[PDB]
Amino acid sequence: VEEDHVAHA
Amino acid sequence: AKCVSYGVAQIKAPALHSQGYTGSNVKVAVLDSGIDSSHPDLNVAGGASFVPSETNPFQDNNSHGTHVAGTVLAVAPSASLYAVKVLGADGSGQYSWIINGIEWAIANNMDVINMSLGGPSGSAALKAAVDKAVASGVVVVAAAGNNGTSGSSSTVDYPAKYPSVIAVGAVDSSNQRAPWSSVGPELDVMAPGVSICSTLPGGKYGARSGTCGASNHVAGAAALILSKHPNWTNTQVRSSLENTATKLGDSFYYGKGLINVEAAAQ
């Protein structure tokens, strides 16, 4: 969870 | 009103269309916010959603994936597009969702993965997923990012930053780098990405700017190449694109330069 990042368009 | 990316002509895709190569039977995964398959000008051969709260890959609440779809199809009109929904209506998606979409694409024998998206944090999980895709024979294309310059240091986003991905930066109609186009060693090639006119949900059209838009053209170009040469590996498709690019400026800012799909296809 700490390691699950977020990417964006 | 209806419109088409000026980028189609600029990468020389019409020279392939007139030869009879329009991307027929080449499977392109659009890892994005979905694709509005209602749009009278889009064709979607399938898809799947990995956004927990948005399980319909065929409803695009953001509009971004629909715009990607239209640019890809404008380059490769006969390509099979698949809506792999990994971003929400807000334009954000967790790495874990993106990884499931990549895994899905491999398992459904997609020829090309487009990822018009990026994040600033690295991930060994995300790197292993794109590498696995590349080892599987998939051509993986990604937007370099919209982070502009930071002196001599790299501003390329993940996943584009990984060696196995084709990192695509943005030019305008003059072959001039967009000011916001990310830069660095990892930048591979450029494509049109300033005010790229494409499809939007509800049968609409609109111009949008970003490396996001540049990546769309290269993914379409890969499909055209695989159209003409269905026997070429992803290694080979990437080589042609990189080796036949039209040299622009310095490689930190322009990579190998503008893609030339006509030259890539021979």
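Just so you know, the numbers here start at 1 and follow the chain as drawn.
If you're wondering, the header gives X-ray crystallography, 2.2 Å.
Each Cβ is built from the backbone N, Cα and C atoms, and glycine gets one as well.
In the three-state DSSP classification, B:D32 (active site, charge relay system) falls within a strand. Within the same chain, residues at least six positions away from B:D32 (active site, charge relay system) with a Cβ under 8 Å of its Cβ are B:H64, B:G65, B:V68, B:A69, B:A83, B:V84, B:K85, B:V86, B:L87, B:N114, B:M115, B:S116, B:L117. For B:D32 (among others), the entry in Swiss-Prot reads active site, charge relay system, with the evidence type experimental evidence.
B:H64 (active site, charge relay system) falls within a helix when secondary structure is assigned with DSSP. The active site, charge relay system feature in Swiss-Prot is assigned to B:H64 (among others).
Sequence-distant contacts of B:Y21 (variant position), defined by Cβ-Cβ distance under 8 angstroms and a gap of at least six in the same chain, are B:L224, B:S227, B:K228, B:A265. In the three-state DSSP reading, B:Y21 (variant position) counts as coil. Looking at Swiss-Prot, you'll find the natural variant B:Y21 to F (Swiss-Prot position 128) noted as follows: In strain: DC-4.
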Near-A candidates in B:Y21, B:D32, B:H64, the recorded positions, by Cβ under 8 Å: B:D32, B:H64
B:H64 (active site, charge relay system) CB neighbourhood, other CB atoms within 10 A: 26
